[PDB]
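Colleague: Dumping the structure here so I can ask a few things about it.
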Amino acid sequence: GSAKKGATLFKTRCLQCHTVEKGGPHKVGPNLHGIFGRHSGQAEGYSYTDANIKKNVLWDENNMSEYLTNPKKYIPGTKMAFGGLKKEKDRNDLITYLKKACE
Amino acid sequence: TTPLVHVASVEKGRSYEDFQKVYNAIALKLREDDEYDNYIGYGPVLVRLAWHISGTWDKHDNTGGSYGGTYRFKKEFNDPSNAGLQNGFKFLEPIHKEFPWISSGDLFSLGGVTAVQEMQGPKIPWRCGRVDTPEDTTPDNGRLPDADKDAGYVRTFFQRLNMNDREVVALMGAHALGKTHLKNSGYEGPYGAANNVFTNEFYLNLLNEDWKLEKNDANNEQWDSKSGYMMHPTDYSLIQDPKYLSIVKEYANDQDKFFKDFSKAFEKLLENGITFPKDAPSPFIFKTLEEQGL
Ligand code: HEM
Ligand code: HEM
């Protein structure tokens, strides 16, 4: 994908909830640092929902595209109020941007 | 003297599936032009456009409203409180060419209903039969509310729209969608975290976040949050009033009731000033793109 347009998508459709850095801001959504192996959620006092905890799913490139295409369809009852990346070109542009900021 | 009676004549040879083709045309362009207003979409602006055309109604003489759809004329097109709605107009302009049979009143109203359902909001039944009227019936400027007012101004303005306290607090929950623009209305900042997703966050971040009355770059005073949110005075006044607060706290702890109450209030809002016969069909409930496999 394109890691430079993914910076634009994340700043406009994700930064008001999530911050991929090092701390734990947890504005509305949890932090997305080190999204390689987390399955359901993380243990940092962040009150998740019993929607994503059910049936742990490794955060891979192919399944997050399913999650960012339709969030509630992929996880029924998720608190993340997001419309969805209905396109696949910008879905590859964004996931390319996330994986580079998880070191 | 007698008041004006605006009878709703359904479009000649037009069934439910025909209006469903207009809904899909609107809903698809919402998905195509995804980068508008920094990837907010035309969703929020099409809701505000639908309300402003329905907000010029006056129950005392039955003037204004969404029936005539006189937004095509330059009089109410360049109102000082209507700046920024041109984007929703030119959004529906190619659609009105695709379906030249529909009335502008029905297009303007259907656009707002389409936006709420496509933004994961409650289903809003919708009727047809709005008719286009000439220019001499275009409402004058100033029939819309002011952003810098009080809860007393809120309740007094919505009596002219014939809506009680419960319907007002419901319709305000739609303001968690979109963003205020300095170049348009004199207030800057976004309303909520989900810019284009219909949720009850308007009631949550109003009661949970910390608000301070700050000053923006237009000398206007607005209520800003510690998380980046902001509302206008006419909004923040809802919690200054005890009767509104009892409804704000109800919609904040129970989203299901806020969704059911919004539909009836928002349908009533779009149907104000329209006299339907008994031969008129039941109000339509269109299918969203997601329910149609998209
Ligand atoms: C809030 C307004 C918001 C937006 C716009 C958004 C978009 C993107 N997210 Fe997300 N997210 C939340 C908020 C928002 N997100 C919330 C709340 C959650 C938690 C929901 C829950 O069930 O607890 C949330 C979750 C995620 C996840 C899953 C993380 C996990 O399971 O531990 C991911 C991967 C995620 C990322 C994104 C991206 C990318 C967005 C937009 C480009 N959010
Ligand atoms: C007294 C009540 C209200 C007042 C004074 C008011 C005023 C305003 C103002 C000043 C803006 C800024 C527009 C811009 O900067 O472009 C705005 C935006 C908006 N309004 Fe209202 N509003 C009220 C109620 C409502 C209601 C009842 C609805 C819907 C049912 C609504 C829908 C919207 C939406 C969706 C936006 C976002 C527009 C955008 O993002 O461009 N508002 N409102």
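Here chain A follows Swiss-Prot for its numbers: 7-109, in order, are the residues you see.
According to its header, the structure was obtained by X-ray crystallography, 2.9 Å.
Every residue, even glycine, has its Cβ placed from backbone N, Cα and C.
In case it helps, Swiss-Prot gives these features for our protein:
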type	residues	note
BINDING	A:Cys20, A:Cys23, A:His24, A:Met86	heme c binding site
MUTAGEN	A:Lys78 to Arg	Loss of methylation by CTM1
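Structural setting of the listed features?
Modeller: For the recorded site, A:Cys20 (heme c binding site), the DSSP three-state label reads coil.
Counting every protein chain shown, the number of other Cβ atoms lying within 10 Å of the Cβ of A:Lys78 (mutagenesis position) is 17.
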Colleague: In sequence order, which residues at least six apart in the same chain have a CB under 8 Å from the CB of A:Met86 (heme c binding site)?
Modeller: A:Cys23, A:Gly35, A:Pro77
Colleague: Return the single residue from the binding-site residues list (A:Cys20, A:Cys23) that has the minimum number of other CB atoms within 10 Å.
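Modeller: Across A:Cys20, A:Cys23, these binding-site residues, the one with fewest Cβ atoms within 10 Å is A:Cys23.
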Colleague: Could you measure between A:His24 (heme c binding site) and A:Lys78 (mutagenesis position) for me? Cα positions, answer in whole angstrom.
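Modeller: A:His24 (heme c binding site) and A:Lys78 (mutagenesis position) have their Cα atoms 18 Å apart.
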Colleague: In Å, how long is the longest CA to CA span across A:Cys20, A:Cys23, A:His24, A:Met86, which the record gives as the heme c binders?
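Modeller: Pairwise Cα check on A:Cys20, A:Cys23, A:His24, A:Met86 gives a maximum of 10 Å.
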